[PDB]
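I have placed the structure first, in the form of structure tokens, so that the comments after it can refer back to it.
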Amino acid sequence: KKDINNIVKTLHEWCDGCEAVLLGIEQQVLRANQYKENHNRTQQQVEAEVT
Amino acid sequence: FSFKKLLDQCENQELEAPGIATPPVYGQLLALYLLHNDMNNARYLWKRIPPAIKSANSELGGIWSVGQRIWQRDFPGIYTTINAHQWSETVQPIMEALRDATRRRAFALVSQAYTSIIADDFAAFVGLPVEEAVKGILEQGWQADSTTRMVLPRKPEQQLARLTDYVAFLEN
Amino acid sequence: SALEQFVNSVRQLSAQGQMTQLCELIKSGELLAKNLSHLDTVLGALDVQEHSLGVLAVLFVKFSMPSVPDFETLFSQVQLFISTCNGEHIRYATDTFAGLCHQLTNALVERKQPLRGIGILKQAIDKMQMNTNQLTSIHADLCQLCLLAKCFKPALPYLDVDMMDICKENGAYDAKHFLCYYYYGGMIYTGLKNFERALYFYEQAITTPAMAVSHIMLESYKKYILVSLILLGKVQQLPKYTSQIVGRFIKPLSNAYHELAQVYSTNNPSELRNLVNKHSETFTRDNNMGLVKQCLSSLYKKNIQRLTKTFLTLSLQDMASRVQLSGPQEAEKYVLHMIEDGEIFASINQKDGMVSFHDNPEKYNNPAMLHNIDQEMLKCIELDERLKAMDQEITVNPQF
Amino acid sequence: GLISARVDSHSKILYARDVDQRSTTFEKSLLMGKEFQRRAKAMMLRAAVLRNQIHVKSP
Amino acid sequence: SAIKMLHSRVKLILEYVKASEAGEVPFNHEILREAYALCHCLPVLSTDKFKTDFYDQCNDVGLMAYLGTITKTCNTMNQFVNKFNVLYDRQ
Amino acid sequence: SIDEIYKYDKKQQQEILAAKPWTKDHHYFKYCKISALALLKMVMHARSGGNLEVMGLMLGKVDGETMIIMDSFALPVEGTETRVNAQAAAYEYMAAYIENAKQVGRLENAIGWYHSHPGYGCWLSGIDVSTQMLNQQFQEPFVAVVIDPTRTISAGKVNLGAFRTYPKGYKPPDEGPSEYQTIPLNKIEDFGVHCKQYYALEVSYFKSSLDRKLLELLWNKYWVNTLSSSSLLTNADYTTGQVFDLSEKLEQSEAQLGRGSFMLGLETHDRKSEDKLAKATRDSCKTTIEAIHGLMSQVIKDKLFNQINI
Ligand SMILES: [Zn+2]
């Protein structure tokens, strides 16, 4: 019988679990990419220097 | 913490008094060391403290006797050096603290070091007697052993950070 | 009394042009009368800035009453400069400042209190040394002092850091600063019993370029190979880029530890004590007695570690023959050590006093061990990063 | 000899040790890691002693 | 594939259970039994042994990966040393 | 317009095709406007090619100062990286294709050479440097379009270089990239023989707004796949060979860093220069990054599958 409250409450929770852990990896990647940007950035800077 | 806090304070005491500090400063340093079970730096201090001003702290005399014991660690004699003087504010309020530290310490000794333990062992270790020992094995969940005294002390993103650091290293 | 009007000139250099020879001229006679105090009276141009070292060295110009109560008063007074305006420009007159600090060390080790200079002056030291508790001149001084007042913890901030970018700064430094300071470190992590750290210290000091002989080097040899045998399981091998003159000079001098490693191989307590009486001089020489008990500790190390992987559990009286357990009951205190001194995967089978080897610490099967690996990672990553930076810098070299 | 084995000499029996791949690998791994790290600072300080141009003059 | 497929699917499912509450859709037992078993088994695969061996994975992987990174570390070490040899090492 | 560059002005394109600016300066072509067909089957047919080297005709055009790769990809063939002018033999592809491509309004004509060195690149080796040089004296505008499949596997970026090689008589001026790359024993010597005879084109990419929306919507249901890599399972004992190769990859460095020859340099043959340590460097980087692949894959799958929430 009428479970709607619990079930409806519930979908997001599971989603949250994946969302949180997956996000953590995501940001770690993001920051890593940011490092990529600085690394490539500095690489480009040296490129500019060579001319 | 009170152990570490008081010991650092007594350190500053010795540092700023002169290597000539207060004899109760000395006994407090040494008692705090033994609270931390210090045996070598305590011996530095003993080889770094004025022995005249040491004996000025006869409480420190007993404290260095106790440090000798903790250097040897025959237990009833350790507490007898303990139970020679019991001086509040330089000795005894951390005398109790150190007998309790020894309680947990020789407690793990019983548990982990002793597969089986003689109740006389921890009866010496902090003074907790053999019937106290039965109570303790029963309270922490440790098997008693009668007729032998071989009582049984019962032994009781983040990863994406490291991985993106792998990458950032290779992808420097 | 022409030692008065230097305040105006220093104001004409402090907050002005050069301060280096401003601080290292006092010219002035260099051995003066009360005017030294009068230079101490009127030499501080603006404040207790860089030039107040001038006032300090002028007070040194006497060297009469060196560590008299000024040994604390001027001490804090020096700390005044060391605190007020020691400045990152500690090194206008680098070597002069260094030797002056050594003069402080001279007077104090001489007289009264080798206790409290550490933080009182490491203010300006770090105003000189940058990152890794980096050895400028006064570090030999400081470890000297804490060796007098045997409290080595306060320099353990400086000690435990295996310093790099060491602030020799090409002046205000001597090779004996390294020598003294790192034999200090070896001594301390001997007493501290981080013997492998001293092994590192003395192996570096010996493989460091050298031509002479020294009980600096001889005792580096000493505590190093003590680590190799007393600490370590048995004889350390010859390092890679060792100095020539050792084999030239000090290696033939090394009969002490020739017989050391020999008798260590021998496992003879009698010849142990014989070599002990042999080098009882070095036993006594620097409060370093008990080296024989150290070698005996290494003996029991050899015996035990031997029996470790070979057995699971043994009779202590039988192993009283094996390790020299002195009967199972002295072996009882020994097993005490085993579970005690971080010595065995085993517990007190006190029913039979049995001691079962396990060696079951980790498969890194706890993530905290994984983070052990992680800090391994931290070290090696920043290590490679500085390798790249320095590789750059050799590229930064002016080529051709 | 070939002894990949153990003996509780209290037991009076031999007990062939199983050849560890995983944690023996861990052993050697962090062993060489510590060796490399010691030598890391070591070579840093050797680069120092060579750049600092320090040699123990005989006299 | 499963992940983001059912990601959009279950975003739909959140809107969709809001509808089955109500929406159109009336109160819905399809949602009830079906998504009940689904979500209230979740987070499924969150078991122990299982994640124990997951960390065993992680140990071996981080091990060998940092092994290679150590190799690269001592690599750049030798790089610097060779530039040294070029400019500095006179042997 | 976003579609302004997708406009294949066969008029304009074939105009600059017959323009011959390279015969005036062989460094005119600085850009390489590409449509992602290059990436398309270049990528998945170097990867689907296993390790079998390939060759042929690229679709494309020219715009301003720009070579344009409308197409590049692989064969199910071999022999490239060692064939005497390999690429030619696949041009029969758009010996037909482009022709009746014009029947749909693909009035383009043939422009280049599709290819792939599955596992170790897309380029022209020693004998294919005979290929590359001969053909750029044969076929200019000609390019050494260079991207490595397994490098783009363990790298996460498309190192695309349109390498108009410097024809015989024309040396690298100010701008000769000459992308040095770790070559097998077969062609490293001839790369040293010809490593500085080519420059790269400024390889840009052109598309439509529908293209961006399609890739975003791709991700918008591929993220589920993202948390199912599911990367460790793919190379179970692969890495063993990798490891057993990688240390030998490291012994690569050993191979070129082992030697007793004192003297002044490499002073006998190119070694050269202390050596192959850079080879093992790229080796360690790629292999630890594929470990990163496996671990992030399985671990983040745990992060989402095993436990997120109820
Ligand atoms: Zn060819």
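By Swiss-Prot numbering, chain F shows 24-333, in order.
Each Cβ is built from the backbone N, Cα and C atoms, and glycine gets one as well.
Sequence annotations record features per position, and here Swiss-Prot assigns Zn(2+) binding site to F:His138, F:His140, F:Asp151. F:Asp151 (Zn(2+) binding site): 29 other CB atoms within 10 A of its CB, across all protein chains.
Per Swiss-Prot, the feature domain 'MPN' maps to F:55-192; the stated evidence is sequence analysis.
Shown in sequence order, F:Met65, F:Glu76, F:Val77, F:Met78, F:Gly79, F:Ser95, F:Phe96, F:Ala97, F:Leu98, F:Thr103, F:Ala109, F:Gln110, F:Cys145, F:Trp146, F:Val168 are the residues of the chain, 6+ apart in sequence, with a C-beta less than 8 angstroms from the C-beta of F:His138 (mutagenesis position). Under the three-state DSSP scheme, F:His138 (mutagenesis position) falls in the coil class. One mutagenesis experiment catalogued in Swiss-Prot, F:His138 to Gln, is accompanied by this note: Abolishes ability to deneddylate cullins, without affecting the 'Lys-63'-specific deubiquitination associated with the COP9 signalosome complex.
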Recorded positions near ligand 1 among F:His138, F:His140, F:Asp151 (Cβ under 6 Å): F:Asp151
Other C-beta atoms that fall within 10 angstroms of the C-beta of F:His140 (Zn(2+) binding site): 27
DSSP-assigned states of the domain 'MPN' (F:55-192) in counts, ordered helix, strand, coil: 42 helix, 30 strand, 66 coil
Cβ-based neighbourhood (8 Å from the centroid) of the Zn(2+) site, residues F:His138, F:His140, F:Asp151 excluded: F:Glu76, F:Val77, F:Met78, F:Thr103, F:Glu104, F:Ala109, F:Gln110, F:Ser139, F:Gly144, F:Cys145, F:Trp146, F:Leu147, F:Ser148
